[PDB]
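Notes follow the structure.
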Amino acid sequence: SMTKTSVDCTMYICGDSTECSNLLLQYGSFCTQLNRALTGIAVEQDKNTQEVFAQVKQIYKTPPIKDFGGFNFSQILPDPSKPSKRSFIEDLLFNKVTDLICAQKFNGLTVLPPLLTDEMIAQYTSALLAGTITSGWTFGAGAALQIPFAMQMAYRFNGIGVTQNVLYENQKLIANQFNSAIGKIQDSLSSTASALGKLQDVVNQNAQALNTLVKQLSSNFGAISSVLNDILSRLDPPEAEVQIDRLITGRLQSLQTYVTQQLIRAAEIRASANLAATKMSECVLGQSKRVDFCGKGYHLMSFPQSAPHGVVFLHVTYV
Amino acid sequence: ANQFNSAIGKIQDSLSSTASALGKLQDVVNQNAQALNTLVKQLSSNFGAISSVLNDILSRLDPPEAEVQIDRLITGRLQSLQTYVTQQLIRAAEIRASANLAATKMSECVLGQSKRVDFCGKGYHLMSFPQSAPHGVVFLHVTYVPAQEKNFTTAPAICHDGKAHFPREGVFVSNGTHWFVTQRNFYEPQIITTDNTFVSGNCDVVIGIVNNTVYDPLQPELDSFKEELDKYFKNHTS
Amino acid sequence: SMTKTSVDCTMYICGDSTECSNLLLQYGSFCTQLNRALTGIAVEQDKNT
Amino acid sequence: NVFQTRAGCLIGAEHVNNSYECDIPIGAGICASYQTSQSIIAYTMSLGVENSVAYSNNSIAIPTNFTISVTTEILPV
């Protein structure tokens, strides 16, 4: 997901000016081109959430009794005691990924709230995590079919070319290997904060672009002054039309550059959204034989995790 | 035969009653029609000049004076035409990305059989039927969707002579009395045999193993042969 | 990947002259956005390799 | 009917504590729908029907029946 932004041409170009409203009208539909461009981006961001986070319309939950077969899944499971539903691994994902918003809303930059809130994202993830442990790959191709967890590990070894007999003697060995690999995730996100920098650039490119668009209001753009009331209260009405025209045409290209930059950046986010939708389906729901798709090594299962303006995939591989 | 023919008949009723299923191809025409219509409306705007009519300026002001008003009309129409070309290049990138996706769906879903999930559509994929559409293509996918389910009692392994037995294909199920062998995708009760299992490990390793007998297809053949030899004892001794 | 290119904002107008820089600073951060755009391209082309 | 929500002032709608499948987008976890003497109602988005799947060590389910379904897919070219 990318930050949604809507811009109005009337006030941002020239505010609190009655004479400028007639000069801006001479440009016709120029506002309509920019308004519909940012509107289509705001709708496209909400579309990327429905095709990635929630694959199915059915919600699955964890039974009160828990037998995991020796593994510890409590790290990826949500905590019902907390007021907000989140997992233990999602604690670092939300905290390490970061007022500026209200300061930019004064100049005409409106940040639209997303259709999908943060509380409902973890509810989609908890449905896929509770289902994968119980039903495995069955609920993706049809109705949910409960299967013992010992039998689910047997088929995932069969697809990679390993006879299911290897699992039985290794039940105690794999139990220590799986639980130790999950514990390394908590130490990796706490000590190393650069692993989440992929989602930090999305916020940085959006914050720098908004701050860049604001700083153009202070520039004179070759005119006498950037203040509208300073020109109207000094020069003559026929003379002020020359200075105001220099301020308008300078702010038309600056606003057009931002909208063009958002259309190019939204194409990269849309390309990554379709990729995350394919990773979610093949790696999590089912089992993919593709190399370097679900990660290095022979793939077994994947655990999705909620992240701000993105998603985190925890892959389990056979090395 | 009744399920496949009935599913095709629902397509005719779905496209006739619901016209919004094809709205994906309607937006391609709408975005192209609105972009051309908006590009034309820029010619009527003065762009800060006296009038948008070229013959009105040339027949009124002076040749040295008309160059100022015409320059305002040109520079205004240069950015409007540049905006459309830039918008088409961005929109063509989305269509090109969808063209490569349609090329991948055409190869794996139609020509061959893909095991990918949520690629050829929900469920276990079988075949796909391409269909011609204006400014696009329609894919009719055939999938395998299970319907009825029933709860069974399973076991990880069977212990008979002291050596564990593991399923070669499928899992072990039970109706409450005798243990049956069946596949996970279909219910096909089968008696436990030697050809459907293999001997590995022992009974003291696998947890949850249960005790039962393993029917050997070689046993009755030698048993019936032993009973065939039974009639020969009273013969020679007679 | 493609050829890595970097274009200077000041020299593109005129070099060794302060008249181009005086009117260029009045246009704001345009130099910054055009430099970061070409810089980001050269970085992504190395990531593709 | 003067109401307020996370999105802002919303007039012409009625808040409903029930959660149903909704279409018209609003944002901030809100929808708007025309239902029952009928008007527009607004309520928090619903996740669908809740189904608790049983889980046990010896419990397993296998399909006893199957249905062949034919879907459709439309993409621009």
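Residues displayed in chain A correspond, in order, to Swiss-Prot positions 730-827, 848-1068.
Determined by electron microscopy, 3.6 Å, according to the entry header.
Backbone N, Cα and C atoms are what each Cβ position is placed from, and that goes for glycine too.
Copied over from Swiss-Prot, here are the features:
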type    : residues         : note
VARIANT : A:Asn764 to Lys  : In strain: Omicron/BA.1, Omicron/BA.2, Omicron/BA.2.12.1, Omicron/BA.2.75, Omicron/BA.4, Omicron/BA.5, Omicron/BQ.1.1, Omicron/XBB.1.5, Omicron/EG.5.1
VARIANT : A:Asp796 to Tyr  : In strain: 19B/501Y, Omicron/BA.1, Omicron/BA.2, Omicron/BA.2.12.1, Omicron/BA.2.75, Omicron/BA.4, Omicron/BA.5, Omicron/BQ.1.1, Omicron/XBB.1.5, Omicron/EG.5.1
VARIANT : A:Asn856 to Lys  : In strain: Omicron/BA.1
VARIANT : A:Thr859 to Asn  : In strain: Lambda/C.37
VARIANT : A:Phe888 to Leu  : In strain: Eta/B.1.525
VARIANT : A:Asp950 to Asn  : In strain: Delta/B.1.617.2, Mu/B.1.621
VARIANT : A:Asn969 to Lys  : In strain: Omicron/BA.1, Omicron/BA.2, Omicron/BA.2.12.1, Omicron/BA.2.75, Omicron/BA.4, Omicron/BA.5, Omicron/BQ.1.1, Omicron/XBB.1.5, Omicron/EG.5.1
VARIANT : A:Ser982 to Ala  : In strain: Alpha/B.1.1.7
VARIANT : A:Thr1027 to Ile : In strain: Gamma/P.1
Field: A:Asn764, A:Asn856, A:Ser982: the variant positions whose Cβ falls under 8 Å from a chain D Cβ
entry: none
- request: Taking the Cβ of A:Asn764 (variant position) as the reference point, list residues of the same chain whose Cβ is under 8 angstroms away and which are at least six residues distant in sequence.
  value: A:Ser735, A:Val736, A:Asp737, A:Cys738
Query: How would DSSP class A:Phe888 (variant position) in three states?
result: helix
Message: Please report the Cα separation of A:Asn969 (variant position) and A:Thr1027 (variant position) in Å, rounded to an integer.
response: 49
Statement: Cβ contacts within 10 Å for A:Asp796 (variant position), all chains included, total 11
Message: Excluding near sequence neighbours, so keeping only residues 6 or more apart in the same chain, what lies with its CB under 8 A of A:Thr859 (variant position)?
response: A:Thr734, A:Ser735, A:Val736, A:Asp737
Message: If I take the Cα of A:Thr1027 (variant position) as reference, which of the variant positions A:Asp796, A:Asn856, A:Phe888, A:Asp950, A:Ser982 has the closest Cα?
response: A:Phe888
- request: Could you tell me which of these variant positions, A:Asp950, A:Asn969, A:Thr1027, has the fewest other Cβ atoms within 10 Å of its Cβ?
  value: A:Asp950
- prompt: If you count Cβ atoms within 10 Å of the Cβ of A:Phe888 (variant position), leaving out that atom itself, what do you get?
  reply: 22
